[PDB]
Amino acid sequence: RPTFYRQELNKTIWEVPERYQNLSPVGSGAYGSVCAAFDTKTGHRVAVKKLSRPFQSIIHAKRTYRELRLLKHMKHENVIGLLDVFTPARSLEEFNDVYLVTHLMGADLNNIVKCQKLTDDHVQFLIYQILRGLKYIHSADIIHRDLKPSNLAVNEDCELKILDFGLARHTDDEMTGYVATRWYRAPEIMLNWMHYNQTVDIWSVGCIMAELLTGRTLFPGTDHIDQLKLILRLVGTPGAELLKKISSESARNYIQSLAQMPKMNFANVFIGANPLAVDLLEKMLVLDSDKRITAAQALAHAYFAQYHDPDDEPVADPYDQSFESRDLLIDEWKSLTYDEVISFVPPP
Ligand SMILES: Nc1nonc1N1CCCCC1
Ligand SMILES: [Cl-]
Ligand SMILES: [Cl-]
Ligand SMILES: [Cl-]
Ligand SMILES: [Cl-]
Ligand SMILES: [Mg+2]
């Protein structure tokens, strides 16, 4: 057990191992209560997150367990991973706080890139890395649900990591109005058309790729309905095949109230873009999710010929998420979380 020291940060007392020095509050709070630090064992600048009393309810206790399980599993160059997890408690009986440590992320895609279009070579490399990480995520049967520029960390060498695992689900209010947290969502999850699956994340990648090519948001809707109208103008109104798959009777009735429209010519929307990029966008931005390209298929598309290497695009170890359908009491979720803290093994 390391020696811990105490200091007042973010309105509470933080107690951390001596290896972490120069703690300073960082960020806006979007990912929790976070400080930047220098890790003297590894030489890295790190982010340290404190979960203060996270066993206050069944919902919070299970969410804490979920975040630790997901972060402990993710081991891929293009996905956030866990450097350390610790508690100052010496036993289960005094266990109350959890701290998580990762690499410190400087910039994201949209603080760096807002209002600006990038060169085609840059677009190839950035989208390639998103798809490489997504192939890994999907091979573990995890659905991200919230890919957007603010969740993509990027360094000076254009290297990228996917963020946002195990946090609270987004609220109705967070999704209302002229807001970036809805502009990247697939129509079937935005409007609860049907039981969705991992294909929702490929729609989001298409929206991100379009924005890197043009410098502009693809579907900047002022509300859910305005956004649906922007989507259907580009990709066309649904045919009878997809209408049958919309299990919501009320949503199906609303769709039929709209005049029918054909799919637009993407070469006349994305004027001047690499024809191979136009082709890939047509395969991602398909209304019927069953027919969208997968991450593994997209890595083999000719647009990525200068980066694709099928011997260096790994998949994940199996991820048991049977806990997600299990009902337990607060103290049982707490004991499961403690076991995962004490069993952590750091990376090489
Ligand atoms: N759970 C997370 N998803 O994205 N980022 C996350 N956290 C950031 C701060 C350090 C802990 C991990
Ligand atoms: Cl230490
Ligand atoms: Cl504690
Ligand atoms: Cl964003
Ligand atoms: Cl597992
Ligand atoms: Mg999110």
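In chain A, numbers come from Swiss-Prot; the residues present are 5-352, in order.
This deposition comes from X-ray crystallography, 1.4 Å.
Each Cβ is built from the backbone N, Cα and C atoms, and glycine gets one as well.
For reference, Swiss-Prot has these:
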| type | residues | note |
| --- | --- | --- |
| ACT_SITE | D168 | active site, proton acceptor |
| BINDING | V30, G31, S32, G33, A34, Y35, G36, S37, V38, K53 | ATP binding site |
| DOMAIN | 24-308 | domain 'Protein kinase' |
| MUTAGEN | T180 to A | Phosphorylation blocked |
| MUTAGEN | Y182 to F | Phosphorylation blocked |
For this session: Please go through the recorded positions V30, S32, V38, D168, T180, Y182 one by one and keep those whose C-beta falls under 6 A from any atom of ligand 1; give the result in sequence order.
Result: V38, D168
Exercise. Which whole-number value in Å describes the distance between the Cα atoms of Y182 (mutagenesis position) and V30 (ATP binding site)?
Worked result: 27
Problem set entry | Integer Cα-Cα distance in angstrom, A34 (ATP binding site) to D168 (active site, proton acceptor) | 10
Exercise. Can you tell me how far the Cα of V30 (ATP binding site) sits from the Cα of the residue listed as 'active site, proton acceptor', in Å?
Worked result: 17
Seminar exercise, completed: Across all protein chains shown, the one of the binding-site residues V30, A34, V38 with the most other Cβ atoms within 10 Å of its Cβ is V38
Exercise. Looking only at DSSP and grouping its letters into three states, which state does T180 (mutagenesis position) belong to?
Worked result: coil
Seminar exercise, completed: Taking only the CA atoms, the spacing between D168 (active site, proton acceptor) and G36 (ATP binding site), expressed in whole angstrom, is 11
Exercise. What are the non-local neighbours of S32 (ATP binding site), defined as same-chain residues 6+ apart in sequence with CB under 8 A from its CB?
Worked result: none
Exercise. Among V30, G31, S32, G33, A34, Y35, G36, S37, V38, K53, listed as contacts of ATP, what is the widest Cα spread in Å, to the nearest whole number?
Worked result: 13
For this session: Give me the non-local Cβ neighbours of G36 (ATP binding site): same chain, 6+ apart in sequence, Cβ-Cβ under 8 Å, ordered along the sequence.
Result: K53, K54, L55, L171
Problem set entry | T180 (mutagenesis position) to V38 (ATP binding site) - Cα separation in whole Å | 27
